[PDB]
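Reading through the structure tokens given below for one structure.
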Amino acid sequence: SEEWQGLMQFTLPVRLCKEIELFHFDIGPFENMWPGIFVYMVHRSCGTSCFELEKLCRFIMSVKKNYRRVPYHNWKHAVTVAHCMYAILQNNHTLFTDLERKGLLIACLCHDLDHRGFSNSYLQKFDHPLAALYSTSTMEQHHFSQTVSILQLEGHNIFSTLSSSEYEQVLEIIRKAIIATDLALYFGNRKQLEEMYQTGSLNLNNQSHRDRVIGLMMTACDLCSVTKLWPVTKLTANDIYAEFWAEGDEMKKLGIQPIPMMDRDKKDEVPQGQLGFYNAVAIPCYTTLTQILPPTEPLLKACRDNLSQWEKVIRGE
Amino acid sequence: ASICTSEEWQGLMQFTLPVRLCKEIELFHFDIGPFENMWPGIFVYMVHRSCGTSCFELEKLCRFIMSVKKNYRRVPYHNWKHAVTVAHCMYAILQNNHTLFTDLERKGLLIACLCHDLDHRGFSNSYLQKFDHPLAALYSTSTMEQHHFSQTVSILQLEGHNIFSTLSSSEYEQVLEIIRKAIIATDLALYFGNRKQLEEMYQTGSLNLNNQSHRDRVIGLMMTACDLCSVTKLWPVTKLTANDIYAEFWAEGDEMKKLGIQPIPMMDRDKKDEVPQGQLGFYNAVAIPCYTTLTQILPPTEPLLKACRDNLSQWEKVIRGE
Ligand SMILES: Cc1ncc(C)n2nc(CCc3nc4c5cccnc5ccc4n3C)nc12
Ligand SMILES: Cc1ncc(C)n2nc(CCc3nc4c5cccnc5ccc4n3C)nc12
Ligand SMILES: [Mg+2]
Ligand SMILES: [Mg+2]
Ligand SMILES: [Zn+2]
Ligand SMILES: [Zn+2]
């Protein structure tokens, strides 16, 4: 209980007071500060007197305990996703309700809690007890379950000054928000919102339209490494493949063949895999997000910049 | 026909190209995919850089473009993206052969390409015929293609949509004949006729470009290299567009099955397994021979052949397990 004492004390350096507000900030070389960076983003965006520092700090360090030393789905990725949602909300400061803004920063930070570095596919094919438990969106539901568990620990419950509803409300925002980071649901989500933007039936007074927009915002954040500056971006993909290939290897060890994406032998097709992933997933995501919320546009511009870079890699420039 | 709203052409006018595309848009394998908002503006940039800045009055152009866009459907392959993709390819062929073609052919070839699949229902020349469609009653060879051009004229004739405003009546009836011929020749059923003669005209040193009927033949083949240029893009783009081609076909195959009739394999989703061999078969029967004869006639277009070879190997790899 002295981890969360060395967190109450943190002051974000003035030199980062601007850098952080930029959509393309790389938290990468600020390891020590990451839990202080998140304290900063919460305060700036939700208020200094909405979470009682201690309970907030208690929370954050515990969440941090509960992320494993995997190559990609780690503490560095929680913060990075949290950061991006900060940037989204800051640039849209009016659309989102007090209760949402708090939920979403929290939901982002726990969204991959206690990941083991295994896809849902993997968990389900090998009848692992988490697949036994949640047939669909397997990891995502554990993540949430794990959010619930850290909160119910002594003195971690940061929502203890809220109505019955108000408490069951925010968690629900978090539930739906964490679930939405199952990428298999993203495709549906995005196609509904597209038809709803063309048609024009899109209504932000409708709470199930709110859900889909928040949904998409979670994908955008989750995927946000494709929006960083190219060296960060290049590097963070290496970490992605390292997670996948360790899952690929684990499959070989079982006399079973992994897919190419998970096949380190296939290192070479990486750039074309990225280009494929940008055209099929990333770009449409940031494209529709921008349609819905215009200020999010530097997300799409940077995504286009990295797509070019991946093209150049493939073509030899 | 359908009018386009006011606001549509007014933003189109204010639009400006990013300095990094100006570089990439000139290149053959350039993919327009990730710049949807920019497409109608990519057309202007393209027109202007090919046919001049006062070729047409922006206002009239922009109206036409936006009304060309809205007369495309949300079908899977033959849509607004495909039209601009085909226009982009023309542009890049023109640019590499810029003085081989009259100012008047480049205006008309770029519009033709923009308009060459207007109001595609999502159906083939065989379906419409076989099932005695109105359109099939109206036009009985090159069915949709004829309709595509009928559709162009209709868009030409609309208060403010006529971009051949300032043309002599003579030149007006000329650019309409470049366009007609260009569009019809996108009927792939004709390509095989066209390519054999061109191939023949090539092996004898008798092809001549100031010979008009040889000109039209060359133009038609340009229209084919453009219609198929998705096979010249980088692999992950080629594969993704293949998905959309098949989405459309299989949607048609599904209609036939309903109607009491068995689709050809290409249109039957139950036959996916042979996709690679359909691709392999199409690259050898159709596309490779397209870009080979194109590069013999217009050697700067060669990067189209090289990229077509690149993706032919990819389908071959896809084939052998890999
Ligand atoms: C989930 C996610 N987030 C961010 C990023 C930048 N990525 N990149 C991916 C993987 C994209 C991908 N790579 C391949 C691939 C690579 C080498 C050989 N074969 C491959 C086949 C499919 C791939 N995909 C979808 N997933 C993600
Ligand atoms: C009209 C067009 N333009 C571009 C491209 C890359 N394509 N590719 C096609 C389909 C080519 C094709 N597919 C099959 C096929 C597919 C599954 C099963 N059997 C098949 C038999 C022949 C096929 N062909 C020619 N049409 C096009
Ligand atoms: Mg996750
Ligand atoms: Mg056509
Ligand atoms: Zn994540
Ligand atoms: Zn076409």
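We number chain A the way Swiss-Prot does; in order, the residues shown are 719-1035.
Note: Cβ is positioned from N, Cα and C throughout, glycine not excepted.
What Swiss-Prot records for A:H791 is active site, proton donor, and it gives similarity to another entry as the kind of evidence. Classification of A:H791 (active site, proton donor) by DSSP places it in coil, neither helical nor stranded. On its own chain, A:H791 (active site, proton donor) has A:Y785, A:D830, A:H833, A:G835, A:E961 as residues at least 6 apart in sequence with a Cβ closer than 8 Å to its own Cβ.
Feature annotation from Swiss-Prot assigns 3',5'-cyclic GMP binding site to A:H791, A:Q992. If you take the C-beta of A:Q992 (3',5'-cyclic GMP binding site) and look for same-chain residues 6 or more apart in sequence within under 8 angstroms, you find A:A955, A:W1028.
Note: A:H829 (divalent metal cation 1 binding site) has non-local neighbours A:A796, A:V799, A:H861, A:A895, A:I896, A:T899, A:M936, A:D940, i.e. same-chain residues 6+ apart with C-beta under 8 A of its own C-beta. Look at Swiss-Prot and you will find A:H795, A:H829, A:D830, A:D940 tagged as divalent metal cation 1 binding site, backed by experimental evidence.
All chains included, 26 other C-beta atoms sit within 10 angstroms of the C-beta of A:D830 (mutagenesis position). Feature annotation from Swiss-Prot assigns divalent metal cation 2 binding site to A:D830.
Where Swiss-Prot documents A:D830 to A as a mutagenesis experiment, the accompanying text is: Loss of activity and of zinc binding.
Record note (Swiss-Prot), mutagenesis A:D830 to N: Reduces activity 1000-fold. The unchanged residue is displayed. In the three-state DSSP scheme, A:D830 (mutagenesis position) falls into the coil class.
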For A:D940 (divalent metal cation 1 binding site), the number of neighbouring Cβ atoms whose distance to its own Cβ is within 10 Å equals 22
A:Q992 (3',5'-cyclic GMP binding site) falls, by DSSP collapsed to helix, strand or coil, into helix
Additional residues surrounding divalent metal cation 1, by Cβ distance to the A:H795, A:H829, A:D830, A:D940 centre under 8 Å:
A:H791, A:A796, A:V799, A:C826, A:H833, A:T899, A:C939
Sequence gap of 6 or more, C-beta under 8 Å: which same-chain residues meet both conditions with respect to A:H795 (divalent metal cation 1 binding site)?
A:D830
